[PDB]
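**Q** Before I ask anything, let me first share the structure, which is written out below as structure tokens.
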Amino acid sequence: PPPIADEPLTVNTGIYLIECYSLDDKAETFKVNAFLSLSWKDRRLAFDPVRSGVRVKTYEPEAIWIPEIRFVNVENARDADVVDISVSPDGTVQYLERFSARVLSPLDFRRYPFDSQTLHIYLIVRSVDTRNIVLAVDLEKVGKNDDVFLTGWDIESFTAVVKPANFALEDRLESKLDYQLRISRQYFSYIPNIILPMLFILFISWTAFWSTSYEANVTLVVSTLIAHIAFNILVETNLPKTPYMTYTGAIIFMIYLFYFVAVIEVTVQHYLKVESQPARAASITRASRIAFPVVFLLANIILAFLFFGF
Amino acid sequence: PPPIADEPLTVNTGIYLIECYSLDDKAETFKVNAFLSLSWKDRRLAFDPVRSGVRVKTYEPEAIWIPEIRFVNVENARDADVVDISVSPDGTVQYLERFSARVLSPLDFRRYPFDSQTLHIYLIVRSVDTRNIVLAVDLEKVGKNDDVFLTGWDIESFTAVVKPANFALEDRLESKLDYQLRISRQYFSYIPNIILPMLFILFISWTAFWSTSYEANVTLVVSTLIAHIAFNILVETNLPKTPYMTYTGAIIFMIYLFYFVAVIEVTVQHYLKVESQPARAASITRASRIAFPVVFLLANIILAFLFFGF
Amino acid sequence: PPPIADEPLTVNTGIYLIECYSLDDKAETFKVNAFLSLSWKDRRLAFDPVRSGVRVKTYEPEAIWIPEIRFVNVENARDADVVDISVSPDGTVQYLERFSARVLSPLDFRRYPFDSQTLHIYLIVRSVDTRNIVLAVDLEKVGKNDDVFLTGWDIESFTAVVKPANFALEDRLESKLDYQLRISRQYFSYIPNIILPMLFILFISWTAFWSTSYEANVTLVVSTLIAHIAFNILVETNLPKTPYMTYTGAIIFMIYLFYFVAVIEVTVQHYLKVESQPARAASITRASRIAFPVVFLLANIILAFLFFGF
Amino acid sequence: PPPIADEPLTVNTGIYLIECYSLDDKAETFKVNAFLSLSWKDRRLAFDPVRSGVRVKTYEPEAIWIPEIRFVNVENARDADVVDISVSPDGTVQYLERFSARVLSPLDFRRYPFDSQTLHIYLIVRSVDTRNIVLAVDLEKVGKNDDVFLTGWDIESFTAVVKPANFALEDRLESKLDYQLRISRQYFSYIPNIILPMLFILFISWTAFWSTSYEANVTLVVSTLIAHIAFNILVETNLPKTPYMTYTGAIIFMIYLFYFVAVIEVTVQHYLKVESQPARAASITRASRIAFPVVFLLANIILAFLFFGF
Amino acid sequence: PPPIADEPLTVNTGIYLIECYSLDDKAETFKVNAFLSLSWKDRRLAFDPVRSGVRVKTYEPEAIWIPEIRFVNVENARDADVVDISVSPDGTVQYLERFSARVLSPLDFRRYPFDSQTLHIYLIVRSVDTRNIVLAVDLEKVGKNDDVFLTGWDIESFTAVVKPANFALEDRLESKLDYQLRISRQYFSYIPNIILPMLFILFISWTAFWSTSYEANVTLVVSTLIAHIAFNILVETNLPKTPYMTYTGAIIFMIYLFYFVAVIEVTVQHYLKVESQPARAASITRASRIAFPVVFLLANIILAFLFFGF
Ligand SMILES: [Sb+3]
């Protein structure tokens, strides 16, 4: 039983993030618990302040006509309990609920460990025989406590796109709003545990330049390459199957190379030292002690810049 | 209280994918949230446009007779909320819901990392004392936003099989429809992280051809073989127990061999170099430096072609 | 309000497997979705065909008296929706529901990778002041689509034990039926990934017979034993704590030995080659090159036969 | 509307285990499905046998006053369906339900792989204005089929503590009962898979006593120590964070030591064999070939006895 | 229908922990099952003791007006069943429920294995046209059995913040309370399994100071470094992505270094022993046998103190 308007009835929206959590990078989802504030002139139940009762009359959802506000990008039926329904005299209804639903916002891992994200909550609403436009009321949209959590992410700002997008979806215009959660990752735990340790092995790898023992130069370059995989695997796991290239997926791959050519070298510092030509061998090995680290620091300044600087 | 027809009452269906996600390869399932659009002539509640009310009359599900449309291949009771029920004058009912259920579609890992899939949604409907045929209305079946997600898969097309299949299931014909979601995997993250790294170790493995040290030739071929298993395990994990052979399950197995005979060789470059016959040894070892890589690139072109080319 | 019989009211049962899946070996459970067909003479609501209405009258569950059919071996309250209730003239009721419940059938891993299983569904029913016998109607018991899934198992036959077992449970006879799902495992993925690779290492292990280097004979027999554990671990994991012996638990254990005595040998090919008695050492080592593989192929023919052949 | 007694109304309880399963060692819980039998004199609905109806009158739960019997140690609301309610003439009510709830009983891993447990089910009941004492009726308490499962545990006996404990909990005495499930673990799968394999490596470890190669003595003692961890990890995983010491946690830790001092020795059989004093070295190494295995079998008889013998 | 007060109606709260469990460090949540006790003067249903019925009148929730007490930091709708509602004469209502909900309290891993935590439960309550203040009644707040579990944590005290915090949230003051659960971890299983074993390898690592074999000095320092990662990985897994530094994340990282410079040394005890200057080499190697262990015990006393002592 919808409110007999004379034009498209506006519905005023607003989300108050109460909790944020379980941002699942693999899954590309996160869970939010928050307030949903709605309002509208249903002149149909205006009510003679003085003439009866009091300032504002409290209804149960069965009584009033209420607008169906479905969240767009959610796994399941949004799981909300109702808090208060308070109809003003002029027929103005005041609705508040407290949902908890896991949202399906996408993320851009193009800078992986050093990436900033922009999450989305949605809210369409289909029309019947009056048109429905939704729109935000910014006093119930300052939704974000001073407690918003979201483990391992710094949260930058909860804001929203004022102008809705109105579709025509199956011979009935709907109206969709865009609630925006900006977050930067707390890269860091990534250095002491991945970036650094992954670098350290790479160096030890090429300790085997100042060495002439093939036995201990493979027991060297090779023993480390193994352990690199154990990082490539560690990382490739807590991350999804991107169709593009990660930053750390780059430097983690660019690494693979400086092990191959490391191995190349020790390998040939030998079919060139057993070929009685240690003239050369100890010339090459002497060289790699510079070639490698430089082209690395060079290729990192090349790579690094290729991702952030552009 | 079903609609007194004069023949098999047609029910018009239609799914609008709103969300796609959590495609579980191990499980052979995926979760979808989407619109379900139904319609039918229940001439029984036709209604004198002019004579009363308005263009179309809105009912609650309790009032009207509504067709039971169960999804066939679903783990649990499909989890749907109703959106709108709008009966036209001629007795034509307009139904719309927004379900979220995890579907059990099978997948063919015969090309694993480079595989395209065709997912299914179903919708039977049992007859009572009128027969029920279901069928698709293609304006509520363009179901797929420009946001359909499905992480790590490119989505090719959401379409459907117009002609239903009508069974006789327990002395009551049912009618089943076939909704088709075509997807190709975003192979790629598979290279920098599996294909390539898995190749690199194989090479270093057989660096130990240009070597005469047994100590460092096993510390070589063997140290890498280990690391191969650590890939075979990595891969065998995020994949199910196929009764057939995978592509990467092939090349990952074909790999096992070039390590065995690598080991064979270094092993015999020794009971043949200690047997004072380095004549031969340094003949064999010299050979494997070609035999191996070739028979590999050969067996890959043989294998690769055996899977894609046929 | 139960049907006033003159003797034990028979209830006619019948299950139509619609879906099978998530057979959990560790858990010893599996999930099934399927039809449950019941029937009984409640002469109490017979109904004058001609005199009123039609052929058969449709009731809702609240109206009729319906027999409580609880599934015996289930984790939780069986999760079923009702499909149709159709009372015949003579007072014969026709009931059909579509449950989805996870069953707790035990399995016998005595042949692990090569094992056939017999799963169970149950259905007791307690008596009140008439006795209740249950029994199967085999036209609603041909329950098994041509789609029954059950990943990684071949399904042999869904059948049922006609003669129920009638208990006396707490001063009230109940009646239990036995629905049987026979399945064989798709052993196979077990070879290319476990059986074979697990064998291959065992062989390389004892390459160190044709070797005199202790350094590379331990770097040999030992480096493989490690990798065996990595299989014993892989397998012991996707399997439960049996109080008896598995097949593969056998050959996986029998394996442990041929590494110990392998190690024994290389170990003594040395305190016997450094003791200037290479007379003996190169006699023993020469021997093991036969002793081992034979006693293995022998102990496998012994073991294998001890499990399947008996 | 509770029964107007003249003293504390006794309620007669009784549990019939139908199923047992998913005993979760990490979680310290297990799931049970079983019958719950209750009874009491509600003289208030006594009923003139001859004067009307029959022997016993069947009620629905809404009609009668029924005692709230909550299970004490359960994760969630016990999940039960009702089976039969049968009021005797003298006002004696006969109640039966069939719940399935996961119980939170603690376990004592002090003898881990060889441990016997005693599980608990509870049943309090709060008083109102008559006091409620609960108590067991041992004919509905022989609850345990000849099918009770509980994978990987032998089940010894389902019994119960006749005398309830009556509390005063918040100005209202409650009454709690103690249902006891005694189980012994099927240790065994623990030997062929853990105990034994974990021993075998320890031996090979100290094959490196009959060796003089440091290269192959570390490639020895060390290669095995790794593999021990892989057991310590395997075990530490399918087990909780005990504040006390396990048996196998002991012997698994006592093991760590015989590797350290093994390493200590090989290590010093060298800074003592390169120090031209092979006099000593080959005296120590000669010794450890007895010292170790003995002090182990000794420290095991010491340890083993310290756990079971006391 | 809320109670016509003359000022802000106080609601008296109180939680009785019945169960605690599944504290998820990664997730930063834990599950609790407990009593929730509420009360308030609804003078509106005062009731003439003598004049009718008895001492106190029992209602069902539909009858009375009951305050909506939502838990603040919870994943989902708190899952509670009602136990008793008992209105006193003066209009004083007595409410009791038994909820089971998983709470989202944060944790501070800054001392990881040796850390004490303070968990939170919340309970807001929104006002309508009377204001609502909540507040604790400490006789239903002694909530904690002598059975509170919480595996692997010692539980210190369940207490609560008497003075609520009253917000203005969306033109309606709410009132929030703070229930505090203090727990210390049972560090320990962390030693025999992590701390110790992680140390032991580090030592063996630098056995390779009393060695001159490069072959067995890399087969030494390197073989252990690998095994360290296998701890860094073990630990990094059962812990979340902190934006700060852990204790064990420190010492686990500080460890990485003493392997690098260990490797540095053995590496240079060689390009300095092959450079015919064993003068120096056996001077350095001689040194590291003190430098290392000291700077470690020093850097641990430095580190350890940097975390606990400050
Ligand atoms: Sb190794």
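Numbers in chain C come straight from Swiss-Prot, and the residues shown are 50-359, in order.
Determined via X-ray crystallography, 3.7 Å.
Just so it is clear, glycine is given a Cβ too, placed from its N, Cα and C backbone atoms.
Quoting Swiss-Prot on the mutagenesis of C:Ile244 to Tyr: Marked gain of function, with a ten-fold shift of the proton dose-response curve towards lower concentrations. What Swiss-Prot says about the mutagenesis result for C:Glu264 to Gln or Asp is this: Decreases binding affinity of TBA. Quoted from Swiss-Prot, the note attached to the mutagenesis of C:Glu264 to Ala states: Decreases cation selectivity. Decreases the binding affinity of TEA and TBA. Nearly abolishes block by Cd(2+). Under mutagenesis, Swiss-Prot gives C:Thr268 to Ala with this note: Increases the binding affinity of TBA. Weakens block by Cd(2+). Among the sequence features in Swiss-Prot, the mutagenesis site C:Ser272 to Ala is noted as follows: Increases the binding affinity of TBA. The mutagenesis experiment C:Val284 to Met is recorded by Swiss-Prot, whose note states: Displays an increased sensitivity to propofol but not to desflurane. Among the mutagenesis entries in Swiss-Prot is C:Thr297 to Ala, noted as: Marked gain of function, with a ten-fold shift of the proton dose-response curve towards lower concentrations. Also shows slower apparent rate constants for activation and deactivation. Displays an increased sensitivity to propofol but a decreased sensitivity to desflurane.
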**Q** If we take C:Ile244, C:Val284, C:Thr297 as the mutagenesis positions, which have a Cβ under 8 Å from chain B?
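**A** Near chain B, no listed mutagenesis positions qualify.
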**Q** In terms of Cα spacing, which of the mutagenesis positions C:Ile244, C:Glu264, C:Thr268, C:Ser272, C:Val284 are within 10 angstroms of C:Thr297 (mutagenesis position)?
**A** C:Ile244, C:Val284
**Q** Check each of C:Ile244, C:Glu264, C:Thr268, C:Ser272 (the mutagenesis positions) against chain D and write down, in sequence order, those whose C-beta lies under 8 A from a C-beta there; write 'none' if there are none.
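**A** Only C:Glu264, C:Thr268, C:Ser272 pass the 8 Å Cβ test.
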**Q** Going along the chain, which residues six or more apart from C:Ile244 (mutagenesis position) have their CB under 8 A from its CB?
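**A** Spatial neighbours, sequence-distant, of C:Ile244 (mutagenesis position): C:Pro162, C:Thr297.
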**Q** In the structure shown, with every protein chain counted, which of the mutagenesis positions C:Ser272, C:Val284, C:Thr297 has the densest set of Cβ atoms within 10 angstroms of its Cβ?
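**A** Neighbour-count leader: C:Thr297.
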**Q** Around the Cβ of C:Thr268 (mutagenesis position), how many other Cβ atoms lie within 10 Å? Please give the count over every shown protein chain.
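**A** A count of 24.
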**Q** Counting across all protein chains shown, how many other Cβ atoms sit within 10 Å of the Cβ of C:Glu264 (mutagenesis position)?
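**A** Within a 10 Å radius of the Cβ of C:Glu264 (mutagenesis position) lie 25 other Cβ atoms.
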**Q** Could you tell me the C-alpha distance between C:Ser272 (mutagenesis position) and C:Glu264 (mutagenesis position) in angstrom, no decimals?
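**A** Approximately 12 Å lies between the Cα of C:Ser272 (mutagenesis position) and that of C:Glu264 (mutagenesis position).
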**Q** Which state, by DSSP, holds C:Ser272 (mutagenesis position): helix, strand or coil?
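**A** Where C:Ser272 (mutagenesis position) sits, the three-state DSSP reduction gives helix.
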**Q** Under a three-state reading of DSSP, tell me whether C:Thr297 (mutagenesis position) is helix, strand or coil.
**A** helix
**Q** What Cα-Cα separation, expressed in whole Å, is found between C:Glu264 (mutagenesis position) and C:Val284 (mutagenesis position)?
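**A** Answer for this pair: 31 Å between alpha carbons.
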**Q** Please classify the secondary structure at C:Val284 (mutagenesis position) using three-state DSSP.
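**A** Once the DSSP labels are grouped into three classes, C:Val284 (mutagenesis position) ends up as helix.
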